[PDB]
Amino acid sequence: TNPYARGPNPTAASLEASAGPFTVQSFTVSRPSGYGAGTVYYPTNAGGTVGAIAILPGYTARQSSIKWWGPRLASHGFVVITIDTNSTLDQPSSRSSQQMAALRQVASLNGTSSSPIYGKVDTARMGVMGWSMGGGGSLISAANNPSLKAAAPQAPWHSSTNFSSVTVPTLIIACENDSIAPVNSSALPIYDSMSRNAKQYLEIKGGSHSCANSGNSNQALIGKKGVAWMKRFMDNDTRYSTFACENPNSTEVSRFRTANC
């Protein structure tokens, strides 16, 4: 029996819904350590410790762009911290450090007196996500910290697309019509560079650069896929293998590739 398995056998329906089976509370971090600001989303009733996900924004962007992931992932049994960077003009290298500082503080707060997430977190099981330079940041976090269990960046952008070092299971969410980080020059070369890992490329039909952001019209598809990947690889949850590795069954997917899943 998997000690990390939480909640039920999943269905397409249970994963496409706005919330999973866990009730969600949030708090604002009082004193952010090594990042601008943060909101932590947590399950009140997961039935065991759960892994932590740190989510980065893009250049100029703030929590509001990536906020929708917080309650979506928390409700399936993860501790999620959505962050603001020290500056909106921070580069992917700095964004990565800041995302690792956010996981560091969530982990600390698991043992911190008066913390709402006291003993809620398994600090050995952590995940990284983020939009654009925040996605680049997540990939740099993955390369520098191979004990990370899962990564799921969206519309990723970095100055280099060579992430062949990454051994962390990586879902690349891309927007087909993205003109800020075009899939041809960013999302796809990044995906292809990775030889040593379980990996997937999920491209959103008609999608502009914000196709995976808060308020997007594909939260059924994108939510299901992000939750399925994080469950399969953070929890080693083989009940999520089909949802994690299979085609989405969505008319709103323009391209789908997976290897070693």
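Per Swiss-Prot, chain A residues shown: 29-289, in order.
Method on record in the header is X-ray crystallography, 2.0 Å.
Just so it is clear, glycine is given a Cβ too, placed from its N, Cα and C backbone atoms.
Residues or ranges marked as active site, nucleophile in Swiss-Prot (evidence: a curator's inference): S160. For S160 (active site, nucleophile), the same-chain residues lying six or more positions away in sequence with a CB closer than 8 A to its CB are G86, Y87, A89, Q182, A183, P184, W185, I208, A209, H237.
The active site, charge relay system feature in Swiss-Prot is assigned to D206 (among others); the stated evidence is a curator's inference. Classification of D206 (active site, charge relay system) by DSSP places it in coil, neither helical nor stranded.
There are 19 other CB atoms within 10 A of the CB of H237 (active site, charge relay system), with all protein chains counted. For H237 (among others), the entry in Swiss-Prot reads active site, charge relay system, with the evidence type a curator's inference.
Secondary structure at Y87 (poly(ethylene terephthalate) binding site), as computed by DSSP, is coil. In the structure as shown, the Cβ atom of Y87 (poly(ethylene terephthalate) binding site) sits within 10 Å of 19 other Cβ atoms. Per Swiss-Prot, the feature poly(ethylene terephthalate) binding site maps to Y87, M161, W185.
Its own atom aside, the Cβ of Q119 (mutagenesis position) has 16 Cβ atoms within 10 angstroms in the protein chains shown. According to its DSSP assignment, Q119 (mutagenesis position) is coil. One mutagenesis experiment catalogued in Swiss-Prot, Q119 to A, is accompanied by this note: Displays decreased enzymatic activity on PET bottle and on BHET.
According to DSSP, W159 (mutagenesis position) is assigned to a strand segment. Cβ neighbour count for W159 (mutagenesis position) (all protein chains, 10 Å cutoff from its Cβ): 29. Under mutagenesis, Swiss-Prot gives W159 to F with this note: Increases activity towards 1-naphthyl butyrate.
For the mutagenesis experiment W159 to H, the note given by Swiss-Prot reads: Displays increased enzymatic activity on PET bottle and on BHET. Exhibits improved PET and PEF degradation capacity relative to wild-type PETase; when associated with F-238.
Here Swiss-Prot notes a mutagenesis experiment, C203 to A, with the remark: Displays decreased enzymatic activity on PET film and on BHET; when associated with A-239.
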State the Cα to Cα distance, in Å, between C203 (mutagenesis position) and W159 (mutagenesis position), rounded to an integer.
11
In the structure shown, which of the recorded positions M161, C203, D206 has the fewest Cβ neighbours within 10 Å?
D206
Between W159 (mutagenesis position) and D206 (active site, charge relay system), how many Å separate their Cα atoms?
12
Using a 10 Å radius around its CB, how many other CB atoms surround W185 (poly(ethylene terephthalate) binding site)?
26
